[PDB]
Structure formats: C-alpha cells, structure tokens
Amino acid sequence: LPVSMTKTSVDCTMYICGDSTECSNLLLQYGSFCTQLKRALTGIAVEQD
Amino acid sequence: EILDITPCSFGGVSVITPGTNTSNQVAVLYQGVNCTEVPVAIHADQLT
C-alpha cells in the first residue's frame, strides 16, 4: 500500500519565461497564478508529510 | 571550441520565523544549493 508521493515545487518564472529572458516582465500582468499554484504545491508537500 | 551551457544557480528561499509575538530573528533556507553557491557577496550587498 502506498503512503506518500514525490513532493514537487515549481518555479513558474523559470518555466514560463526562462533563465535568459529578462524582457519577459509581462508575467506580472497576468496576476497571481504563480502564488495560487505554489499554495497548492505547498499544501501537497505538507500533506505528504 | 565547444562548450556546455549550464543554467544559473537558483532555488527557493524559505524563511523560518518563530512569530512576531516572540522575536524578530529569521533563518533563511536556500533550497537545492551548496554552501559555496550561496551568495558570499554580503560585503558587497549594495551592488545587488
């Protein structure tokens, strides 16, 4: 029987824009998607513990 | 001359605090990096 799974945290800025696109500051115009995904990932991480 | 392109050293910053009702000291956690890849530029913090 499984108990826990892999806890994953995702950096949305490096995934969507990248580590080389400093001109991609338009992700702040979309609002708070990264916060509401990081909250769900943090809840999953504290649930697996 | 062919060269690898490895990305920059990055990670997540997690602040550990006992609460503002107790004290104001905080401890940071740089997730996924070594003790040498953390910024040792504390003497030059005004350069950002």
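We number chain B the same way Swiss-Prot does; the residues here are 583-630, in that order.
Structure determined by electron microscopy, 2.8 Å.
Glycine too: its Cβ is placed from the backbone N, Cα and C atoms.
Looking at Swiss-Prot, you'll find the natural variant B:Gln613 to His noted as follows: In strain: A23.1.
The secondary structure of B:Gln613 (variant position), as reduced to three states from DSSP, is extended strand.
Counted within 10 Å of its Cβ, the other Cβ atoms near B:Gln613 (variant position) come to 10, all protein chains included.
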